[PDB]
Amino acid sequence: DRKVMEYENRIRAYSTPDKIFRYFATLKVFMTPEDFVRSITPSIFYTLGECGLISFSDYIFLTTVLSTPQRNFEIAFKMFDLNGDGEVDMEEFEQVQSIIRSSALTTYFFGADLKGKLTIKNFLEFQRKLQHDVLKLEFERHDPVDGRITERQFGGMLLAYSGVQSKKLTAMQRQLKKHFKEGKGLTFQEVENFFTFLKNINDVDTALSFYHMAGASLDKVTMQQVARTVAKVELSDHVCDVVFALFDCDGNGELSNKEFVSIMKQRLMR
Amino acid sequence: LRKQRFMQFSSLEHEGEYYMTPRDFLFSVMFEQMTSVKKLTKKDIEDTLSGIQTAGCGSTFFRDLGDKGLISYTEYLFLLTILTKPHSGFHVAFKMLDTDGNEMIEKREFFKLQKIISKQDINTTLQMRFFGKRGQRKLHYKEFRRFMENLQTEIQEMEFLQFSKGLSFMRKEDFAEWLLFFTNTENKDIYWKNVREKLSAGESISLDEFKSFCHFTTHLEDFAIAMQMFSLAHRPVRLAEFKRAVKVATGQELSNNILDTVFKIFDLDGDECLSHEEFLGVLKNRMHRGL
């Protein structure tokens, strides 16, 4: 039944999020905590409760949680806080949320007895737990070979994150198994560092544009230095080797902007 | 094709290698197209770039030099990247230029930039500014940060005195005409209808207002967060929430005449709301340099 599988991709990638909402919502309009996963894929569920995604804006909010770098995240905490005391209770988030739409997670993460005393660090932990659980679920959909996904699986994860229907890269994807006749696998930490790096490309785009308006020849040591600099993550050479083998379309050895970085940035925009 | 603008505003050269003045650098910042390239041997190089410590290291440094400066194409692109860089990437670019990890940039970093230039295929001003005559002096982060902000602030001042026409103040017509510099002509003329009709006298626009506004326009993508929030929520942004968003973005309050004049500009319909789409699109057209 591929005709529904491919049909869901265009709506989940391009339509308005209420059209994505009512297509996966059954309670009526409400989703479950598990309708959200089908809405984002073609335990923290026990914490979400049943009062979730009332007016498809908890969808928007947790989408923002999935799509926000850290310097964009602390300033989101700034724009939550009205008086600027450094705390955001559930009441201030209710006041913001009424403006957004114009509570089972508010009872979970802010306070039990309508008592929200929220530091920056808890708000950081929220994003880290949520995104790491989503990244673990995506790592385990592809059934890792004892915690080691294959090369075509990781390439499919990268293409699913890029969101661009490139038939050229689709052709490269099934060639990836043929290029590297041996594949040792891709561990969860190699994924965990590299998507952390991919989260922050628009910050990485600073030194990349510094490089770029001179020349467009991206090597592995520069990317690893900026990864360990900005994201403080380590990229193994197998990972950059897979990235070079997948995305270097002209095969000149080193990547340009419009091969990889411009497309990933455009994904970060929309 | 950024080499071709360096071909344009070159005015002195050495051994086939085109150079510029600091004045040609400032014209490459602002002016579109205008000179005659003349040749320089080593004695000319010494007589031009001698006495760099005579220039004051404040915010008038290229105006302190005038023509006294020769800029390589590497330094040309380096300073253009400084002009395009937001405030946040400062220490990041410093540590990316800290390959040896010694809390410093050294002369081998500039030679590695020239290695990049060579793979894409002579003592200059910034070499004396940051490393002395032969590179023996060092370069830390504080001088680097102060140099970047002084460069950007002096560009702000030079554009301010251009569009203010020598005054210490601006009118709202000058602010609108500067602000709508890289706009397409049809939307520009609809904005000029908005200037002729909806803009009023107001008052004079000072220097620190323009400085804070340029500091706003270097943080547009981080400003775009609440924009896309109330865009996908389809809340048309009013001026009061816009005050809060600008204060959270920049960390500094704009004055109310700035916000009033901007709201008179970007409200085409007059419907007391914000068309943020054309706003951000022509704004990202507007704040792109190299042109």
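What you see of chain B is 85-118, 122-208, 230-399, where the numbers are those given in Swiss-Prot.
If you're wondering, the header gives electron microscopy, 4.2 Å.
Just so you know, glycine gets a Cβ as well, placed from its N, Cα and C.
For B:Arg107 (mutagenesis position), the number of other Cβ atoms no farther than 10 Å from its own Cβ, over all displayed protein chains, is 17. What Swiss-Prot says about the mutagenesis result for B:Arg107 to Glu is this: Does not affect its ability to regulate the activity of MCU; when associated with 120-E-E-121 and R-154.
There are 14 other CB atoms within 10 A of the CB of B:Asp154 (mutagenesis position), with all protein chains counted. B:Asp154 (mutagenesis position) falls within neither a helix nor a strand when secondary structure is assigned with DSSP, and so counts as coil. B:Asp154 to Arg appears in Swiss-Prot as a published mutagenesis result, with the remark: Does not affect its ability to regulate the activity of MCU; when associated with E-107 and 120-E-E-121.
The C-beta environment of B:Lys172 (mutagenesis position), restricted to residues of the same chain at least 6 apart in sequence and closer than 8 Å, consists of B:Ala180, B:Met256, B:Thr326. Under mutagenesis, Swiss-Prot gives B:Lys172 to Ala with this note: Does not affect interaction with MICU1.
Swiss-Prot lists B:172-207 with the feature domain 'EF-hand 1'. Long-range contacts of the domain 'EF-hand 1' (B:172-207) within its own chain (CB-CB distance under 8 A, at least 6 residues past either end) are made by residues 160-161, 165, 234-235, 238-239, 243, 246-249, 252-253, 256, 323, 326-327, 330.
Among the sequence features in Swiss-Prot, the mutagenesis site B:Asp185 to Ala is noted as follows: Abolishes mitochondrial Ca(2+) uptake; when associated with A-375 and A-386. In EF1(mut); decreased calcium-binding and abolished ability to interact with MICU1 when associated with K-196. Neighbour density for B:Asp185 (mutagenesis position): within 10 A of its CB lie 18 other CB atoms from the protein chains shown.
Per Swiss-Prot, Ca(2+) 1 binding site is recorded for B:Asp185, B:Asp187, B:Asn189, B:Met191, B:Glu193, B:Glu196, and the stated evidence type is experimental evidence. Using a 10 Å radius centred on the Cβ of B:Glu193 (Ca(2+) 1 binding site) and all shown protein chains, the other Cβ atoms total 18.
In Swiss-Prot, a published mutagenesis experiment is listed as B:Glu196 to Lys, annotated In EF1(mut); decreased calcium-binding and abolished ability to interact with MICU1 when associated with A-185. In the three-state DSSP assignment, the secondary structure recorded for B:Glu196 (mutagenesis position) is helix. The Cβ neighbour count for B:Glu196 (mutagenesis position), using a 10 Å radius and every protein chain shown, is 16.
In Swiss-Prot, the entry for mutagenesis B:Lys206 to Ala states: Does not affect interaction with MICU2. The structure shown retains the original residue. Over all protein chains present, the Cβ of B:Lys206 (mutagenesis position) has 11 other Cβ atoms lying within 10 Å. DSSP assigns B:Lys206 (mutagenesis position) to a helix.
Under the heading domain 'EF-hand 3', Swiss-Prot lists B:293-328. Counted with DSSP, the domain 'EF-hand 3' (B:293-328) comes out as 25 helix, 1 strand, 10 coil.
Among the mutagenesis experiments that Swiss-Prot reports, B:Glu329 to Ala is described with the note: Does not affect interaction with MICU1. With a 10 A radius on its CB, B:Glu329 (mutagenesis position) counts 17 other CB atoms from all the protein chains.
Listed in Swiss-Prot is the mutagenesis experiment B:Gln336 to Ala, annotated as follows: Decreased interaction with MICU1. Of all Cβ atoms in the protein chains displayed, 16 besides its own lie within 10 Å of the Cβ of B:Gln336 (mutagenesis position).
DSSP classifies B:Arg352 (mutagenesis position) as helix under the three-state reduction. If you take the C-beta of B:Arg352 (mutagenesis position) and look for same-chain residues 6 or more apart in sequence within under 8 angstroms, you find none. B:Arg352 to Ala appears in Swiss-Prot as a published mutagenesis result, with the remark: Abolished interaction with MICU1.
A mutagenesis experiment is reported in Swiss-Prot for this position, B:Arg352 to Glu, and the note states: Abilished interaction with MICU1 and ability to regulate the activity of MCU.
Annotated domain 'EF-hand 4' per Swiss-Prot: B:362-397, in sequence order. Tertiary neighbourhood of the domain 'EF-hand 4' (B:362-397): same-chain residues 113, 167, 170-171, 280, 283-284, 287-292, 295, 298-299, 302-303, 306-307, 310-311, 313, 317, 320-321, 324-326, 328, 332, 335, 339, 344-347, 350-351, 354, selected by CB-CB distance under 8 Å and a gap of 6+ residues from either end.
Quoted from Swiss-Prot, the note on mutagenesis experiment B:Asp375 to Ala is: Abolishes mitochondrial Ca(2+) uptake; when associated with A-185 and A-386. The Cβ neighbour count for B:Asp375 (mutagenesis position), using a 10 Å radius and every protein chain shown, is 17.
What Swiss-Prot notes for the published mutagenesis of B:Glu386 to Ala is this: Abolishes mitochondrial Ca(2+) uptake; when associated with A-185 and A-375. Long-range Cβ contacts of B:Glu386 (mutagenesis position) within its own chain (separation 6+, distance under 8 Å): B:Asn295, B:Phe374, B:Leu376.
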What is the number of other Cβ atoms found within 10 Å of the Cβ of B:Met191 (Ca(2+) 1 binding site)?
15
Chain A neighbours, taken from mutagenesis positions B:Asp185, B:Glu196, B:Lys206, B:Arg352 with C-beta distance under 8 angstroms, are B:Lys206, B:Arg352
With Cβ-Cβ distances below 8 Å as the criterion, list the same-chain residues six or more beyond the ends of the domain 'EF-hand 3' (B:293-328) that contact it, or say none.
172-175, 260-261, 264-265, 268, 276-284, 354, 357-358, 360-363, 365-366, 368-369, 372-373, 375-376, 378, 386, 388, 390-392, 394-395
Checking the mutagenesis positions B:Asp154, B:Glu196, B:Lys206, B:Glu329, B:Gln336, which are within 10 Å of B:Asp187 (Ca(2+) 1 binding site) at the Cα level?
B:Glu196
Distance, B:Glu193 (Ca(2+) 1 binding site) to B:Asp375 (mutagenesis position) (CA atoms, angstrom):
50
